[PDB]
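**Q** Pasting a structure here, questions to come.
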Amino acid sequence: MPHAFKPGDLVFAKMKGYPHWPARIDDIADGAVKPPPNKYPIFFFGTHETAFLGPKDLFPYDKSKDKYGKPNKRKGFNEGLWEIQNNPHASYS
(Lines of atoms letter the chains of each structure in order from A and count residues from 1; the text may use other names and numbers.)
(Lines give C-alpha, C1' and ligand atoms only; values in the text may rest on other atoms or scores of the structure.)
Protein backbone atom coordinates (compact mmCIF):
# COMPACT_ATOMS: atom_id res chain seq x y z
CA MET A 1 0.00 0.00 0.00
CA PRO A 2 1.14 3.62 -0.76
CA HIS A 3 3.17 5.71 1.67
CA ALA A 4 3.44 9.49 1.60
CA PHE A 5 5.72 11.07 -1.00
CA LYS A 6 9.42 11.04 -0.09
CA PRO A 7 12.56 12.55 -1.65
CA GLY A 8 13.71 10.40 -4.61
CA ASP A 9 10.18 9.36 -5.65
CA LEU A 10 9.70 9.61 -9.44
CA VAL A 11 6.51 11.21 -10.78
CA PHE A 12 4.80 12.98 -13.63
CA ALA A 13 4.03 16.42 -12.19
CA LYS A 14 1.19 18.55 -13.55
CA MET A 15 1.10 22.28 -13.87
CA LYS A 16 -1.44 24.60 -15.48
CA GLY A 17 -0.86 24.83 -19.20
CA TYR A 18 1.82 22.15 -19.37
CA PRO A 19 1.63 18.40 -20.17
CA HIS A 20 2.17 15.97 -17.28
CA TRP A 21 5.96 16.27 -16.91
CA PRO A 22 8.68 13.73 -15.85
CA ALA A 23 9.99 14.86 -12.45
CA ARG A 24 11.25 13.81 -9.01
CA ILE A 25 10.67 14.77 -5.40
CA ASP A 26 13.86 16.51 -4.34
CA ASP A 27 15.56 16.60 -0.97
CA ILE A 28 15.91 19.90 0.82
CA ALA A 29 19.64 20.65 1.43
CA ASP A 30 20.85 22.47 4.52
CA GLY A 31 20.48 26.18 3.89
CA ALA A 32 18.06 25.77 0.94
CA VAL A 33 14.63 27.40 0.62
CA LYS A 34 11.92 25.21 2.20
CA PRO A 35 8.56 24.58 0.41
CA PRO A 36 5.20 25.93 1.74
CA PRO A 37 3.30 23.53 4.08
CA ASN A 38 1.82 20.45 2.37
CA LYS A 39 4.02 21.22 -0.68
CA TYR A 40 7.00 19.28 -2.10
CA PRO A 41 10.10 20.51 -3.99
CA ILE A 42 9.59 19.17 -7.53
CA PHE A 43 12.57 18.92 -9.87
CA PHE A 44 11.49 18.73 -13.50
CA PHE A 45 13.68 16.58 -15.75
CA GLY A 46 14.79 18.13 -19.02
CA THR A 47 14.10 21.76 -18.05
CA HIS A 48 15.94 21.28 -14.70
CA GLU A 49 13.54 23.81 -13.11
CA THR A 50 11.99 23.52 -9.62
CA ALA A 51 8.46 24.27 -8.44
CA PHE A 52 6.53 23.53 -5.25
CA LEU A 53 3.54 21.26 -5.76
CA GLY A 54 1.06 19.31 -3.65
CA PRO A 55 0.06 15.63 -4.12
CA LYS A 56 -2.97 16.47 -6.26
CA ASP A 57 -0.53 17.32 -9.07
CA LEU A 58 1.85 14.34 -8.53
CA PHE A 59 1.29 11.05 -10.47
CA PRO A 60 3.65 8.15 -9.51
CA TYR A 61 5.94 7.27 -12.44
CA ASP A 62 5.48 3.50 -12.59
CA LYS A 63 1.66 3.67 -12.61
CA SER A 64 1.52 6.58 -15.08
CA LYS A 65 4.36 6.11 -17.59
CA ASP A 66 2.28 4.22 -20.18
CA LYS A 67 -0.10 7.18 -20.36
CA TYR A 68 2.21 10.17 -19.95
CA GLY A 69 5.63 8.87 -21.05
CA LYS A 70 5.43 9.70 -24.76
CA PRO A 71 7.37 12.31 -26.78
CA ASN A 72 6.14 15.93 -26.59
CA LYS A 73 7.10 18.95 -28.66
CA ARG A 74 7.62 21.13 -25.56
CA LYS A 75 11.18 22.32 -24.86
CA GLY A 76 13.10 19.89 -22.69
CA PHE A 77 10.33 17.28 -22.57
CA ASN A 78 12.11 14.49 -24.48
CA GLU A 79 15.38 15.13 -22.66
CA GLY A 80 13.35 14.75 -19.50
CA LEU A 81 11.98 11.38 -20.57
CA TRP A 82 15.55 10.13 -21.05
CA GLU A 83 16.64 11.37 -17.63
CA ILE A 84 13.75 9.81 -15.69
CA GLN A 85 14.23 6.41 -17.34
CA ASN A 86 18.07 6.36 -17.49
CA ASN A 87 19.52 8.43 -14.60
CA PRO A 88 16.69 9.80 -12.44
CA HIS A 89 18.84 10.16 -9.28
CA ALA A 90 21.85 12.07 -10.76
CA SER A 91 23.06 15.59 -10.04
CA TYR A 92 21.70 17.89 -12.77
CA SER A 93 23.07 20.96 -10.91
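Per deposition record, X-ray crystallography, 1.6 Å.
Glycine too: its Cβ is placed from the backbone N, Cα and C atoms.
Features from Swiss-Prot:
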MUTAGEN   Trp21 to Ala  Loss of interaction with histone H3K36me2
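Quick one: where do these features end up spatially?
**A** The Cβ neighbour count for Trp21 (mutagenesis position), using a 10 Å radius over every protein chain in view, is 27.
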**Q** Which of the three DSSP-derived classes (helix, strand, coil) applies to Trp21 (mutagenesis position)?
**A** strand
